[PDB]
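Read through the structure below, which is laid out as structure tokens, and then see the notes.
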Amino acid sequence: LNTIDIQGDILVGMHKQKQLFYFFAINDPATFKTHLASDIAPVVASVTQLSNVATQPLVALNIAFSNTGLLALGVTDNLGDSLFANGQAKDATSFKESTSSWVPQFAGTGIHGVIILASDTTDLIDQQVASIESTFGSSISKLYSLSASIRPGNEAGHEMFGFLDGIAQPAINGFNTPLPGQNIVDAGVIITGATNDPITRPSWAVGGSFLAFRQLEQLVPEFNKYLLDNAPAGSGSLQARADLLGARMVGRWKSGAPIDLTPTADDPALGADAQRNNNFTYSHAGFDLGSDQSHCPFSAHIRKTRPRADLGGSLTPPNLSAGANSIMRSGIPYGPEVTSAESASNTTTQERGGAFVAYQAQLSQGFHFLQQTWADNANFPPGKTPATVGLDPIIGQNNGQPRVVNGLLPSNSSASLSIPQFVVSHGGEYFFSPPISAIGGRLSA
Ligand code: HEM
């Protein structure tokens, strides 16, 4: 795996406090290509660069192109991905949402790519934007942008709902040293043209990845109040019972401890330990896999997005089922922290959420499949009792309706909750993140 040529955000992330997603159109291909090769290609951060703390740049930069952006560059080659070529807007109905609610810019194919800028101060990002806009002139044209930031203090690495994020990623066979329980996949699941990618790619695209971007707004005070109002009756404090309902929706406590390994109370020591916090398969040698929801509901978020033993394979860790449906996640929260006024009124006023970023070699096997065939599927996982699992309580969608989620209450795996959406999609786009060599090579030719 030629790490020198792979853009850093695909495999390790930017590792910076601030990020800017700068969505652009290409107006003058000739001038754009000139500065793409002379000004962008030399500064693109690779996996090798961002892997070592020594060689981290002041401003990490990555760049990806939509289908219409590649066309605008004169690239007519088949990348091998029908979903990429049609654009995420024509795919919205697969997720039971409407482009009528999207950010107007995403509701089309006018966006030609995204520059990802990453740095520890927003001042440095603002400088690089000016620099990029002044050298490209009008050949590049900003259509939309989204500023994002790691959350402050001890909430750093947590997403807006409070849960530690970035724990579970596929390990790439031959690249990562796998952690206990982590799926182990061929490189070609993430990296186009890499080991065991079955789709033929253009040679200049070998070493890239498809980037699925989603702007996902989170209603954090609403979510916090739903947990208190629907907390399961029981022993501990009401807050503790509320946290337990939230942990059952996600499949992890806010510390990162998986409920499958500690189903009744948090354990922050476990949540922080990468040698233990993923060492599970959902199988429990004394319980029936098809009906036991006392450790983790069938509808829990992580269980719907990585089913592990719900799809067969080893009942003891590591489970390796459905390695081809793995995605690498490089998202980052956006918006202000929740304010006093919102916290006291249980109502959001300031838009916040997650800039969702998923990398995969095949969009039909990754983000799109996870969203439509698993999370939005009331009968997935299969073979359960009761068979109606319900929807993913975090990301599950059903055309704006509240979503029926089963198995969340520990006292009764048949009790249903009708849960309003706490995550609201404002849309996004499918991009191709090319290998660095293509940026000043084919894409600049
Ligand atoms: C605002 C929206 C979302 C929130 C708040 C959220 C939250 C989380 C959290 C807290 C975790 C556990 C931390 C971890 O495992 O690293 C997680 C894991 C995961 N999420 Fe989400 N997520 C969101 C959107 C999505 C979407 C749209 C998808 C895919 C369609 C997705 C796929 C996954 C996957 C694949 C995992 C890893 C599961 C595993 O390997 O066990 N997430 N997410």
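Chain A residue numbers are taken from Swiss-Prot; in order, the displayed residues are 65-509.
Even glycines carry a Cβ here, placed using N, Cα and C.
According to Swiss-Prot:
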type     : residues  : note
MUTAGEN  : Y208 to S : No significant effect on enzyme kinetics
MUTAGEN  : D229 to N : Drastically decreased catalytic efficiency in reducing H(2)O(2)
ACT_SITE : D229      : active site, proton acceptor
MUTAGEN  : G230 to L : Complete loss of activity for ABTS and Reactive Blue 19 but not DMP
BINDING  : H365      : heme binding site
MUTAGEN  : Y398 to S : No significant effect on enzyme kinetics
MUTAGEN  : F420 to H : Does not acquire new sulfoxidase activity
MUTAGEN  : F420 to W : Does not acquire new sulfoxidase activity
MUTAGEN  : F420 to G : Acquires new strong stereoselective sulfoxidase activity favoring the S enantiomer (KM=0.37 mM for methyl-phenyl sulfide(MPS), KM=0.13 mM for methyl-p-tolyl sulfide (MTS))
MUTAGEN  : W438 to S : Complete loss of activity or at least greatly reduced substrate affinity, enzyme activity and catalytic efficiency
In sequence order, those mutagenesis positions of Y208, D229, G230, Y398, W438 whose CB lies under 6 Å from ligand 1: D229, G230
Minimum Cα separation from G230 (mutagenesis position), reported as the residue among mutagenesis positions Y208, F420, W438 that achieves it: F420
Nearest of the mutagenesis positions (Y208, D229, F420) to the residue listed as 'heme binding site', judged by Cα-Cα distance: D229
Top Cα neighbour of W438 (mutagenesis position) in the set of mutagenesis positions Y208, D229, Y398, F420: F420
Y208 (mutagenesis position) and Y398 (mutagenesis position), Cα-Cα, nearest whole angstrom: 15
Close in space, distant in sequence - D229 (mutagenesis position), Cβ under 8 Å, 6 or more apart: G221, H222, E223, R393, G395
Residue pair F420 (mutagenesis position), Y208 (mutagenesis position) - Cα distance, angstrom, rounded: 16
Intrachain C-beta neighbours of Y208 (mutagenesis position), sequence separation six or more, cut-off 8 angstroms: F87, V167, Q169, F170, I175
